[PDB]
Amino acid sequence: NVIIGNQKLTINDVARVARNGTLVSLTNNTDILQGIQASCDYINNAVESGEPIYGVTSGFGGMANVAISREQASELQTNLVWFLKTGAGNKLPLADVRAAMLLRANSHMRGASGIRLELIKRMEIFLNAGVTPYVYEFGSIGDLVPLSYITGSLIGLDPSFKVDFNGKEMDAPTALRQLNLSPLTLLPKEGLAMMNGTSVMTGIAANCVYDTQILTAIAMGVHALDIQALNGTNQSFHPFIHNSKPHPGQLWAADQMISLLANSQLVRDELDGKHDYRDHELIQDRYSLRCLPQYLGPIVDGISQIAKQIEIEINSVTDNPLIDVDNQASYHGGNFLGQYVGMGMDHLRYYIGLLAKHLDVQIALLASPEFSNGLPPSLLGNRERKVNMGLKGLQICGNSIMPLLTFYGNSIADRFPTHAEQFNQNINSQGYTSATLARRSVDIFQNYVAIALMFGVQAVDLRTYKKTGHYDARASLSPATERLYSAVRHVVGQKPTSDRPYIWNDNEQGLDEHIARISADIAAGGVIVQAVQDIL
Amino acid sequence: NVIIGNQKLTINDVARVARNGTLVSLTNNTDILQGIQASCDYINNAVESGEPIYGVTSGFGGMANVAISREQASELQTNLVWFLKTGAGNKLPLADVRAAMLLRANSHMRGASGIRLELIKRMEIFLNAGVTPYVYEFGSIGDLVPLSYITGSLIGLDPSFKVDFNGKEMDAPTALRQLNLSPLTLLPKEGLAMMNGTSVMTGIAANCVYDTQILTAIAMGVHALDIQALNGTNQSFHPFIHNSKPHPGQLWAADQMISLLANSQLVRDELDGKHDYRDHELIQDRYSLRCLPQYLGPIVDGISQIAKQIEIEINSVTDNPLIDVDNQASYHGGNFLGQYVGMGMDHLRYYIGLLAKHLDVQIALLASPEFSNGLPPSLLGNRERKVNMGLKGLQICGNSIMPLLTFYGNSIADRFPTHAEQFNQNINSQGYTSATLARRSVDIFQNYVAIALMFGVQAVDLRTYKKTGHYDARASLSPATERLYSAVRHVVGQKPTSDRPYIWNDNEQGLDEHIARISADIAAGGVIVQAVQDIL
Amino acid sequence: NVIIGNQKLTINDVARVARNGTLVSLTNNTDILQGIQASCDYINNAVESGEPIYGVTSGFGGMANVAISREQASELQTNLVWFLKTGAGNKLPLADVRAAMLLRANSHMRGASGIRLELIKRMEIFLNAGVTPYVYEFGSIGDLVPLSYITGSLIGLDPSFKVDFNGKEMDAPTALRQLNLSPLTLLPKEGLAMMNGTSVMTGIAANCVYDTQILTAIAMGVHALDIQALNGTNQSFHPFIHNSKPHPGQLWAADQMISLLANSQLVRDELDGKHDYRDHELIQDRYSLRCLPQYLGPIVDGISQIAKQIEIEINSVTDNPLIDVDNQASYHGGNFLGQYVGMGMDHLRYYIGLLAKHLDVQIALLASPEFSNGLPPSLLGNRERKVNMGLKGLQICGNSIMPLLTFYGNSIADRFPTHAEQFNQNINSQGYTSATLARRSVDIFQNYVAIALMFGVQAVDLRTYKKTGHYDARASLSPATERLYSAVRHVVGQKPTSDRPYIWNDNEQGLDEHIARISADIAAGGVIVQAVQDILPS
């Protein structure tokens, strides 16, 4: 179903395999397989001759002044796995490891790494059988150490390497007995070819960008719900304003907001350019409404830029040395340095914090009667019961998540240690931890967006009540935001009705289970995600 | 065993109860109990009279313009728990919750919160029976929301509140049936008194400072091992140098290094002031050795300052309004704002990153033959086996942890949202997330220090070999570092011997299990901690 | 020379006007002047008809619920200049004030602002006569207050508005007297159209990008000289490696290094795949050299991204309300939010810090005989004089500037105040202080790079001495870095000679003067900058 070797992988391809279990297959294309065999031939012949190659007939890192004889060329590679067995911290999520292996297979198919096809198939097999090596969150300065757990597991080096076999923990040798596979012995270069790359960090980063794209589209849907709850105007998104300031991101954002807001009963419909006075209100919407597309443009634009860079990283040969069989040569290079990943993730986190903080400003308007254009304080539901404080707690919780996202928007690629590994790795990317930090930012932004969805949904109901005498917002919303509003209400198990808004009395729900249910629907690609799929 | 109500709690007291299960008891002192009853009396009488008190006969937050009648005064408090049920993220570790409850009990014993003794005893009971409410990592801007899970669990409000009962998950009502306790109904103020404070964040922060103090002492022991492995001099720590620059922290650090290094065979012993030329080496030790006490002083000093502030926070009445029975009055105040916690944790993280980074510089010297004063590259063990790269992987992993600690040393208290809860909480501490971030920094610094311990231990062995012809460093070290070296070797299960250093061949251990075993010994207060207990 | 209103302005166009005093003209395009006229007539009409329009018949920001009538519509615009006269701190460099007026004139030509041509012409005249209003570094959250000093000066509103007139401080009414210009009265909307855009911050930013593109080219030239000095190999830059990791930036970095190093005698020329054991030393160059194209890729690429976004912001209409004469409507909108400028500048400072850190690591290699591959300690010249310590103080100084560049690499866009201006401006960009902050980054970087260049020139002299027994690197360097080498030696006034390297004895020069002289030459677009002309249009 996903074919490896032929065409370039997309972030979506990566995500299908990682999360959804999408089957994988190596191309059968004989030029591709010839390439793989040719570099293999080449490395074999070079070691036969005792020729100097980095990490083949040489030590590793700042010990690349230790020459290694033809007779210790295999063992060299097997020892590489051992001394790199020094991971720590929590485990990566299994989907990031699936992603890693898919990328490594992709790297190898290019025929410049000198690795046996049989070692590449081992990953196809693990992918299809649902065997996932354990990889730790610490050990890479950007992925030798994380990739040695992948390799040692693939070759069944030792019972000390653990794996997940469809939800069961077991040792790698045992997993290979179950798969009817024999243990493998690394040939010269093959350890290095297994371990000397950016597959893991890029793997984590591929899934981050996937989830961030989605959350951006959900966030867009949230603002659209906010603008309606607020009786804001659609004029701000008028194509004339944005064509005269034509950043791609701003042009896209304003135009998507037009689609989102179209045919809404709750919005001030003023694409004609009407804007009479209002009281007690200001003649214009506040900045969070009015400058939405100018604010969001660079964010939208940056997430695209990063998506574009990750896609090249995913389809790169990322490894050292690179075999050039056409010239019967090998080169010592630096493609293992994941600078696009380390910096793109620093960027991704920074943008997520900027999205969260804008959304939180929309909530502050909603909750505050000074700024909500006539909604009850904290969007309380039942005003006959004076003890209700409505969403006061839900706001505070959102006020606690958002600062943290901006904190995580701090960077890490500039914090690299110049003394790293014997002073040999005097520049490095910090790409691996940057990528795991990015995963942290996305996991937390998912809970954040869930809270923002809750505010939006409750708010339109309470605006509907001001408009119609009832709480069933579905006919008053634009058809596009009605899909999302009704996806959210489906997930949380509260059906829209005319006599009740989403939240009536405080003692009637735990708001925590709604956050949890919504975050889990977003994470799983559920009905909330599908409701905004046209934006993606 | 730990008595609550009498004398001020220490960070050590907090830690014993949280981690070690130390029993707890309310004082029987009748002046203390009179105080508790008096404020209770006072609040009861005030509500009888319909008198305006914040969060008693009033709404909460920016809805404190909603007056609340005497007849809805109880329900008001019960609803406070419900609308604050909006936590998200991972759970706090159980020891931080034990700490919270201990602090809340401590707060309440001061007789200014107007809460029933019976509600204070409920916490004594939960503490002693090993019942630990679930609290989420998100919801507080600094602790209403986290404390509502504590309260609802203590009073068995609903099956939706979960708890840990000695390692088993169950619902709070069920836990109270098992403890033969009846559900409670909150009286006016009591919800607020349960929830309106800094007990959780301070709870988390108490245990962070405890663990950081320990890790500082271990880190000191590490440097002492490094200075020996390097054949550095003891002259740098000479009391004359430091008395003339007499910062407390620097005076303490240099003087402790004297004790640590005393009677070592591996150190250049030069307190007499001898310093002849050396070759090929520089006449002086590099800065990481020589400026150790000047560098560490402000760190040591800051950790003390923070310890001092947390101890006041732990023994504070932290709550609003405060009942003054002596004047038969109540005051609206701000003691719920955890500014010392939010800022002290920002500081604590920043220092941890500075400790990690200095230690990592000591490792770079150890691993690099240009700077190690004659040790093998990467501290390899068996040089007859050319494939050994020794600790190359262990270094890279340390190079990946340290940048992250400095990243976490970024601050959060300055990132507070001024729009928080209806614009009412226009300043806030971010103390709760700061504190959980601090816990992150300590959990990671524990794995970091484990790696540094491994470098030190291996290094002295390899220096011993240069000195004596064997690998048993125990008689060549100072008696103080021999305790720590032998604690580490005990934990990892490798016994010192004359024919073998800690690490001989790479394929002979997984370095990951050693990191894990050491971090877990440090976390549990094991033999590594005890080995440096004289420093604390 | 630079015609405003016709075609899109580039960052080169802006820099030439701001820095080089290039002359400027408004286009005579009749469709362009008709549009300007039409929006002018639209506002005239709407206002006399009593139409409600923001900041024209209201009420600014949080007080946009003040109805103001046509009888007060003129005095509203004039009072807008007064209450905005609240700048603080140091003054903008005059070049960024010139850029700021260039872009504001450019914005107005597009026809959606309803401003008198005569006021757009007034900016042309100031630019060409070399009259520059004083503008302060604080007052904008991203440019009402800064642009109010431009406006106030242009119309000669009051003697307290100050200008530079070709080097002499002067009040603004005095400068209009010298120009034989009459003071102007702002009609309805004109004051807002004058002050409600992104011209200043985008002005500051455009000059930043220009200076960074240049410092990137020089940086590359510095790496090429370090590579030569350390007898590194050209093999890292082989197209086969980078074609298999085809990031645009990394391809470009690799390919420019192949060009910079072409026909050097100080490299190990191994594009054939040759890689013998060194003795007793590492078979590969360290990461600073070997992962150079991979490390520089995102930076090159990011600077290009920013440059593209700034070129769009330069050419955008930034005010509010916007007049659409085709449908006879004005729209209330948000183009005045310079979000691209705030986050872009954030990114730019970040990238500069990253360039600096890589350069400083290369200096570490050169100064240290453990890693220099046989060069003398601290790149010392006269070894016979034992008291010499060569470039030891010069490295310390570089070590004190590089961490400060990475510090400035922190962001400010994410630190916006949500309670800004009566809670009306609940999102904002911080773009003005962000670009202000980028100017400080760029200025410091010009000093850092001078230090970097000095380490490179000295080191190739000493390597050439290693190779040939003399100190003239000119013959041994690749043509492309010879140009740069000679341009630096020219600027500091110490000639290449076979007998002597750049730095012989410590007491023969103040290194501080050499830093100052190279820094000034880069800032001025002098011979050091011309030496890397080739790298620039790519």
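Following Swiss-Prot, chain B shows residues 25-166, 170-563, kept in their order.
According to its header, this structure was worked out by X-ray crystallography, 2.2 Å.
Placed from the backbone N, Cα and C atoms, the Cβ positions cover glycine too.
As recorded in Swiss-Prot:
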ACT_SITE  B:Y78  active site, proton donor/acceptor
MUTAGEN   B:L108 to A  Slightly decreases catalytic rate
MUTAGEN   B:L108 to G  Decreases catalytic rate
BINDING   B:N223, B:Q311, B:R317, B:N347, B:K419, B:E448, B:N451  (E)-cinnamate binding site
Since the record lists B:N223, B:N347 as binding-site residues, which of them has the fewest other Cβ atoms within 10 Å of its Cβ? B:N347
Write down the Cα-Cα distance for the residue listed as 'active site, proton donor/acceptor' and B:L108 (mutagenesis position), rounded and given in Å. 17
Among the binding-site residues B:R317, B:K419, point out the residue whose Cβ has the most other Cβ atoms within 10 Å, with all shown protein chains included in the count. B:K419
Provide the list of recorded positions among B:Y78, B:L108, B:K419, B:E448 whose C-beta sits under 8 Å from chain A at the C-beta level, in sequence order; use 'none' for an empty result. B:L108, B:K419, B:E448
Students should find that the Cα atoms of B:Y78 (active site, proton donor/acceptor) and B:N347 ((E)-cinnamate binding site) sit apart, in Å rounded to an integer, by 8
B:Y78 (active site, proton donor/acceptor) in three-state DSSP notation: coil
Below 8 Å Cβ to Cβ and six or more residues apart, same chain only. Which residues does that give for B:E448 ((E)-cinnamate binding site)? B:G85, B:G86
Quick one: largest C-alpha distance among B:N223, B:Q311, B:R317, B:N347, B:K419, B:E448, B:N451, binding (E)-cinnamate per the record, in angstrom? 59
What is the total of other Cβ atoms whose distance to the Cβ of the residue listed as 'active site, proton donor/acceptor' is within 10 Å? 18
Cβ-Cβ under 8 Å from B:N451 ((E)-cinnamate binding site), same chain, 6 or more residues apart: which ones? B:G85, B:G86, B:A88
Go through B:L108, B:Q311, the listed recorded positions, and name the one with the sparsest Cβ surroundings, counting other Cβ atoms within 10 Å. B:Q311
Can you tell me whether DSSP puts B:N223 ((E)-cinnamate binding site) in helix, strand or coil? coil
